[PDB]
Amino acid sequence: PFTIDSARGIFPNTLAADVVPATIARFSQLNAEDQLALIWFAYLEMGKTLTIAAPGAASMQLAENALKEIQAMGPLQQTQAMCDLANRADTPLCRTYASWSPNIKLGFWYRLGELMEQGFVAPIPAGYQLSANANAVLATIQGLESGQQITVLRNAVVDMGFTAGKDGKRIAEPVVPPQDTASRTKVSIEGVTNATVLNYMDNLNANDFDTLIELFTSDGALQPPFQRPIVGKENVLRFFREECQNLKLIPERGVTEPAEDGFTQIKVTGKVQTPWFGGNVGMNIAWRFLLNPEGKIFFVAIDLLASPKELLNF
Ligand SMILES: CC1=C(/C=C/C(C)=C/C=C/C(C)=C/C=C/C=C(C)/C=C/C=C(C)/C=C/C2=C(C)C(=O)CCC2(C)C)C(C)(C)CCC1=O
Ligand SMILES: [Cl-]
């Protein structure tokens, strides 16, 4: 209950899927052309059984100029531009890309994937063979659960490009209006009646970010899977609005324990769906809450779990 960084240690039994950042670190070592080929390979195979949802119209508008610029290049330049993004080179295209929210980056690559499939953007060279390190990285990816697979792909996409400056322009999709109160569903969590946890889940499922943020302490933090804590209401609300639209949280069961100084620690396990895959991918998730004596959220961590065997009382 003293520091955000120490609260990171609550529920230390929770086995997170650290194969995801491990695999991202291996991927990030590879030659840029192998990075592009590997994801092409993974994308094609995954597309045999899982269809990515189409990017939103606003997103496509925001990426359109950059996409047109690439589409106007000769093939060798197209390949160089994509390598620039993978290498995190400092170029105008890489700076534009870095200014984008994850969803806009994902929609940019969604479009390039379609154009490569159609032959209008320089495809991976025919008969391309991955490097020794890259073939093993792909093998690991293809052995993971789909929820882990899609998280590796997102993290590879978000990592590309070049950030120059701390207070650089941030481009994101417009904020969706919250769900009308009448049509809202309420979660049920075995073992957990805590109103702050239930209101957390219900407000996020309704895209009601202004209500959600009011659950937090001023200095409170939210820790997304495999990322550092996002600290204080402005940064956490920013994150909700830019990155947390149209999720479906399906918490199942939890446990509630006292913590030092009248705090309460609560662990919930369940599933989450991203709007990119809808009901076809259910990620296995834990939430770890540290609530102050008044019930506000001092800290919440969201963990991608190593296996369904990490869900409480499987
Ligand atoms: C790149 C590339 C390509 C294309 C690649 C493409 C098109 C790849 C596309 C990949 C896509 C669309 C991946 C989407 C992933 C989404 C995830 C993991 C969302 C998780 C959300 C969670 C867990 C949120 C949970 C949350 C909960 C519960 C909270 O309680 C609080 C909020 C929080 C957010 C934390 C080509 C194919 C063209 C080849 C070349 C190449 O490189
Ligand atoms: Cl998402």
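We number chain A the same way Swiss-Prot does; the residues here are 2-315, in that order.
Per the header: X-ray crystallography, 1.4 Å.
The backbone N, Cα and C atoms fix where each Cβ goes, and this holds for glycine too.
Cβ neighbour count for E34 (echinenone binding site) (all protein chains, 10 Å cutoff from its Cβ): 19. Annotated echinenone binding site per Swiss-Prot: 34-44, 80-83, 107-117, 125-129, 151-161, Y201, 245-250, 273-284, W288, in sequence order.
Annotation source Swiss-Prot lists domain 'OCP N-terminal' at 18-169, citing sequence analysis.
For the mutagenesis experiment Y44 to S, the note given by Swiss-Prot reads: Cannot convert to red form (OCP-R), no NPQ. Does not bind to phycobilisomes. Of all Cβ atoms in the shown protein chains, 16 besides its own fall within 10 Å of the Cβ of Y44 (mutagenesis position).
According to Swiss-Prot, the mutagenesis experiment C84 to A carries the annotation: <40% quenching, decreases stability of OCP-R, accelerates OCP-R to OCP-O reversion. Contacts of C84 (mutagenesis position) defined by a Cβ separation under 8 A and a same-chain sequence distance of 6+ are given as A33, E34, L37, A90, in order along the sequence.
Close to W110 (mutagenesis position) in the fold, though at least 6 residues off in sequence, lie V158, each with a CB less than 8 Å from its CB. The mutagenesis experiment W110 to S is recorded by Swiss-Prot, whose note states: Incomplete conversion to red form (OCP-R), no NPQ.
Per Swiss-Prot, mutagenesis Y129 to F is noted as: <40% quenching, decreases stability of OCP-R, accelerates OCP-R to OCP-O reversion. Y129 (mutagenesis position) is surrounded by 14 other CB atoms, counting those within 10 A of its CB over all protein chains shown.
Counting Cβ atoms from all protein chains shown, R155 (mutagenesis position) has 18 others lying within 10 Å of its own Cβ. One mutagenesis experiment named in Swiss-Prot is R155 to L, and its note says Able to convert to red form (OCP-R), no NPQ.
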Are there residues of the same chain, six or more positions away from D160 (echinenone binding site), whose CB falls under 8 angstroms from its CB, and which are they?
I25, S29, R89
Quick one: pull the CA-CA distance for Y129 (mutagenesis position) versus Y44 (mutagenesis position), whole Å only.
15
What's the number of neighbouring CB atoms sitting within 10 A of the CB on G108 (echinenone binding site)?
28
If one looks at the chain holding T152 (echinenone binding site), which residues at least 6 apart in sequence have a CB under 8 angstroms from its CB?
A18, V21, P226, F227, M284, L305
Taking DSSP three-state, what's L250 (echinenone binding site) in: helix, strand or coil?
strand
